[PDB]
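Read the structure below first, then the notes.
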Amino acid sequence: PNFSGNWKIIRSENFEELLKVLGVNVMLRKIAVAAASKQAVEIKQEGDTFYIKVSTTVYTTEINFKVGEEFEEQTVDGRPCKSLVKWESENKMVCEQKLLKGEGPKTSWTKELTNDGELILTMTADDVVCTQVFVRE
Ligand SMILES: *C/C=C(C)/C=C/C=C(C)/C=C/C1=C(C)CCCC1(C)C
């Protein structure tokens, strides 16, 4: 359905704990938590092809993928990874990531459109799950 839209964050939970698992030191975690509270997500969806632009005050990144086809992006802490997205249901998809180089926590993400019109993003590193909730602009 309708992932397409301009989304603004209303809630961000456990993001600091996620970055801590990923090795980010305390001062940068605090500043990253602050940046995340200004997160905006623009999505264009055509069938199972997605164009996604995630931005904060000073940074913007574009994620392009097709469900079921491997692509390359970065982990939350900025390491290059190979990613693969699959549907889990009508309006939820799940992305598994694999580091291109080296070792690290096992990371993934999910994107879900709820019946109440919220977009829920989850980001995971090992046992720690960050949940972010967005509404349409
Ligand atoms: C479908 C939506 C997706 C896959 C959103 C991904 C979002 C990110 C990779 C956000 C990353 C951020 C940081 C790594 C620190 C700066 C603040 C964020 C939350 C924009």
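Here chain A follows Swiss-Prot for its numbers: 2-138, in order, are the residues you see.
Structure method, as recorded: X-ray crystallography, 2.0 Å.
Note that Cβ sites are derived from N, Cα and C of the backbone, with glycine treated the same way.
Record features, source Swiss-Prot:
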type	residues	note
MUTAGEN	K21 to A	Loss of ligand-induced nuclear import; when associated with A-30 and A-31
MUTAGEN	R30 to A	Loss of ligand-induced nuclear import; when associated with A-21 and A-31
MUTAGEN	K31 to A	Loss of ligand-induced nuclear import; when associated with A-21 and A-30
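Under a cutoff of 8 A between CB atoms, and with a sequence separation of 6+ in the same chain, the neighbours of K21 (mutagenesis position) are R30, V129. Each of the mutagenesis positions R30, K31 was scored by other CB atoms within 10 A of its CB, and the lowest score goes to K31.
Following the DSSP three-state reduction, the secondary structure of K31 (mutagenesis position) is helix.
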